[PDB]
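Peer 1: What follows is a single structure, and I will ask about it in a moment.
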Amino acid sequence: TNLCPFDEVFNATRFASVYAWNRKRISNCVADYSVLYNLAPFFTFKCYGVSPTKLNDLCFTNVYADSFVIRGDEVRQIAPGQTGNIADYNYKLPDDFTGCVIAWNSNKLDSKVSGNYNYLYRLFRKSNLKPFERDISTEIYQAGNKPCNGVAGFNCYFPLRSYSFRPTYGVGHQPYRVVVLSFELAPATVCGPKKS
Amino acid sequence: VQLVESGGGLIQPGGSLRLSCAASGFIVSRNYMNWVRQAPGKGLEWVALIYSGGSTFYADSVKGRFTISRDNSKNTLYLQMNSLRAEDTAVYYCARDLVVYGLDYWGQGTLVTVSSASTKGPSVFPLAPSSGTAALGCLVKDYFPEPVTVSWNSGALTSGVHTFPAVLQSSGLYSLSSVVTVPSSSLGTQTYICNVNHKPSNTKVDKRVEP
Amino acid sequence: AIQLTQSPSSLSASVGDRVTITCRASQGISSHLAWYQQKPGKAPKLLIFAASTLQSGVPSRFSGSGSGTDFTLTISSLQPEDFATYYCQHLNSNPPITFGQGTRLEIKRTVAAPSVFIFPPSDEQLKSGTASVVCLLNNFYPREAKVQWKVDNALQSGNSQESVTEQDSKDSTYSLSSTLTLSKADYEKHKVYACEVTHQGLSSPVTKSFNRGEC
């Protein structure tokens, strides 16, 4: 039994915008988290439906690592049963979520002083996202009964906004790389060291 | 094009009341909508927010007593207000929100006034002009709560009119007075009458002004 | 959360003047700020968003300026109608939106003294039980005006109750309303009811009076 490519997800070059989050699929490997010792010490770590240190001693069918960038004050929404424009139009965890959420400040990495307008989130959407759903379309959002069909105008709004990550900002406004481990329990193929 | 609201008025402390604001030009089921209130002669205060996908947020000063609703069918937004404390007295505005582009359209206002006092219609008394330009008008005494609407010849006379802010007599009752300057050469032929609506008591009253 | 403070709170300025109101944030927020105008008895009107860009339908003499944590609304060719209360807002993507406490903008103009008028009660009203004399000062500037009720040349205090209009959108003039309220008992105990206006635009205090039960 082999190790899991966690370092390949964190030490990864740059992350997707929250609206179009990455999901790397994980199967056939060993759950060693001390791999992560070295990074901006990755402080925010909370799990749901599972306990810490009961992890090296558990096995699940499949495991998913979702990754994206959001601003700090919006990290509280990456948790089951949240609301906010992120928890609703960008990335929704289910109410019964079992898994772990990890987030470190990436101000040193994704802030240009000119402004990093590469990180995007969906602002306008008719309805909430279903849990673990991804909306990629950049269709023009129809705010009026008068249809839009291409023209960005009154009651015709393009639905994504840049985050504008500047390093000056108060820490609420600073970028945060986030990785969400989904633990899904078919034969089991992802276990911890104490079960290798 | 338009946002028009209705449903405020007098109501006891602890009572309950439901505002409603209806929309023209845009569906509310598609937009971020807000209720902002303004205390009398104070500033602006955000009160509630409803997302296009229904997620609601409240200012702490109203959390757990107000509930901001909507009706996709009537294309209308509501604001149900319970446990009504007295500090909630204010003008209530609904507004369409384009979060990063500001609140571009607003309602007109509705006055929720929460006092244990009792409704009371006014009485109107004329102000006959001085027998150049001779001024005349109407008095409106001893009513509650605010406000009253005052018009001259049902919207005809509009220039040179001034309607004054209600003052609160020691009797806990409002009283204000409207006036207009007209040419002295019209006081015997032209007929002048002011119109007073007082919705809080269903008191619509007209009275003529003659020397 | 974030805090917004406007300076100055009050402000008087003459037509055509370049006026600058400022909004200071206790946290650097890049350009997420809107300026709102509120004429009296009206909802606020959005003038500027993104801290610099001009909303549609708004006069061009409105400079959206500032960035970072300090911003200014600059109106350049000041106008009589532009009397209002000016608010700034945090255009935040997360719920708790905050406005400044606002700036009241008063127009300065040249001294104009008031037309004075005086309106004895109505027999209508007298039949009730109280009477209400009413003096009126029409279309003057500045606000500051002294109104003295006199009743057989004896000065009255306490029963008077003044009231002022909002500065006019068209000409920027105030109008005042005093109201002497006496019971019908105290009313018939006197004959002459006068109202004496002292104003800066008047070289000598004007009086306007009537006589009980006459004309």
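All residue numbers given for chain A refer to Swiss-Prot; the residues shown span 333-517, 520-530 in order.
This deposition comes from X-ray crystallography, 3.3 Å.
Including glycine, each Cβ sits where the backbone N, Cα and C put it.
Swiss-Prot gives this note for the natural variant A:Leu368 to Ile: In strain: Omicron/XBB.1.5, Omicron/EG.5.1. Among the natural variants in Swiss-Prot is A:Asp405 to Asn, noted as: In strain: Omicron/BA.2, Omicron/BA.2.12.1, Omicron/BA.2.75, Omicron/BA.4, Omicron/BA.5, Omicron/BQ.1.1, Omicron/XBB.1.5, Omicron/EG.5.1; complete loss of interaction with host integrins. Record note (Swiss-Prot), natural variant A:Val445 to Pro: In strain: Omicron/XBB.1.5, Omicron/EG.5.1. The unchanged residue is displayed. Where Swiss-Prot documents A:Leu452 to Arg as a mutagenesis experiment, the accompanying text is: Increased resistance to neutralizing antibodies. Decreases HLA binding to NF9 epitope. Increased binding affinity to human ACE2. Quoting Swiss-Prot on the natural variant A:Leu452 to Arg: In strain: Delta/B.1.617.2, Epsilon/B.1.427/B.1.429, Kappa/B.1.617.1, Lambda/C.37, 19B/501Y, Omicron/BA.4, Omicron/BA.5, Omicron/BQ.1.1; Contributes to cellular immunity evasion and increases infectivity. For the mutagenesis result A:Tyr453 to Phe, the note given in Swiss-Prot is Decreased HLA binding to NF9 epitope. Increased binding affinity to human ACE2. The annotation that Swiss-Prot gives for the naturally occurring variant A:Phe456 to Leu reads: In strain: Omicron/EG.5.1. For the natural variant A:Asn460 to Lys, the note given by Swiss-Prot reads: In strain: Omicron/BA.2.75, Omicron/BQ.1.1, Omicron/XBB.1.5, Omicron/EG.5.1. According to Swiss-Prot, the mutagenesis experiment A:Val483 to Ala carries this note: Increased resistance to neutralizing antibodies. According to Swiss-Prot, the natural variant A:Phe486 to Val carries the following note: In strain: Omicron/BA.4, Omicron/BA.5, Omicron/BQ.1.1. For the natural variant A:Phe486 to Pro, the note given by Swiss-Prot reads: In strain: Omicron/XBB.1.5, Omicron/EG.5.1. What Swiss-Prot notes for the published mutagenesis of A:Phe490 to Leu is this: Increased resistance to neutralizing antibodies and human covalescent sera neutralization. In Swiss-Prot, a natural variant is listed as A:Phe490 to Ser, annotated with the note In strain: Lambda/C.37, Omicron/BQ.1.1, Omicron/XBB.1.5, Omicron/EG.5.1.
I'd like these features described in context: how deep, what's nearby, how far apart.
Peer 2: Less than 8 angstroms from the CB of A:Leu368 (variant position) sit A:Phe338, A:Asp339, A:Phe342, A:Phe374, A:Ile434, each of them six or more residues away in the same chain. Mapped onto three states, the DSSP output places A:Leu368 (variant position) in helix.
The Cβ of A:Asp405 (variant position) has 18 other Cβ atoms within 10 Å, all protein chains considered. Under DSSP, A:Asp405 (variant position) is assigned to a helix (H, G or I) in the three-state scheme.
Look at A:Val445 (variant position): DSSP puts it in coil. On its own chain, A:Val445 (variant position) has A:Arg498, A:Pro499, A:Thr500 as residues at least 6 apart in sequence with a Cβ closer than 8 Å to its own Cβ.
In the three-state DSSP reading, A:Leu452 (mutagenesis position) counts as strand. Note: A:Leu452 (mutagenesis position) has non-local neighbours A:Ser349, A:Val350, A:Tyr351, A:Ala352, A:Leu492, A:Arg493, A:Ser494, A:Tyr495, i.e. same-chain residues 6+ apart with C-beta under 8 A of its own C-beta.
Taking Cβ-Cβ distances under 8 Å and a sequence separation of 6 or more, the neighbours of A:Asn460 (variant position) in its chain are A:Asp420, A:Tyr421, A:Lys424.
Sequence-distant neighbours of A:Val483 (mutagenesis position) (same chain, six or more apart, CB under 8 Å from its CB) are A:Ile472, listed in sequence order. Annotation note: A:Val483 (mutagenesis position) sits in a coil segment as assigned by DSSP.
Take the CB of A:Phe486 (variant position) and look out to 10 A: across all protein chains shown you find 15 other CB atoms.
Less than 8 angstroms from the CB of A:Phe490 (mutagenesis position) sit A:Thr470, A:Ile472, A:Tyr473, A:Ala484, each of them six or more residues away in the same chain.
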Peer 1: Kindly assign A:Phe490 (mutagenesis position) to one of the three DSSP-derived states: helix, strand or coil.
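Peer 2: The three-state answer is coil.
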Peer 1: Is there any among the recorded positions A:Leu368, A:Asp405, A:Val445, A:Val483, A:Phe490 whose Cβ is under 8 Å from chain C, and which ones, in sequence order?
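Peer 2: From A:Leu368, A:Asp405, A:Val445, A:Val483, A:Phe490, the ones near chain C are A:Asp405.
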Peer 1: A:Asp405 (variant position) to A:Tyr453 (mutagenesis position): how many Å between their Cα atoms?
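Peer 2: Between the Cα atoms of A:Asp405 (variant position) and A:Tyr453 (mutagenesis position), the distance comes to 14 Å.
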Peer 1: Between A:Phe486 (variant position) and A:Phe456 (variant position), what is the CA-CA distance rounded to a whole number of Å?
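Peer 2: For A:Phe486 (variant position) versus A:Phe456 (variant position), the Cα atoms are 14 Å apart.
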Peer 1: Looking only at DSSP and grouping its letters into three states, which state does A:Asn460 (variant position) belong to?
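Peer 2: Its secondary structure by DSSP: coil.
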Peer 1: Going by Cβ pairs closer than 8 Å, show me which of the recorded positions A:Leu368, A:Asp405, A:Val445, A:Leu452, A:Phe456, A:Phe490 neighbour chain B.
Peer 2: A:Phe456
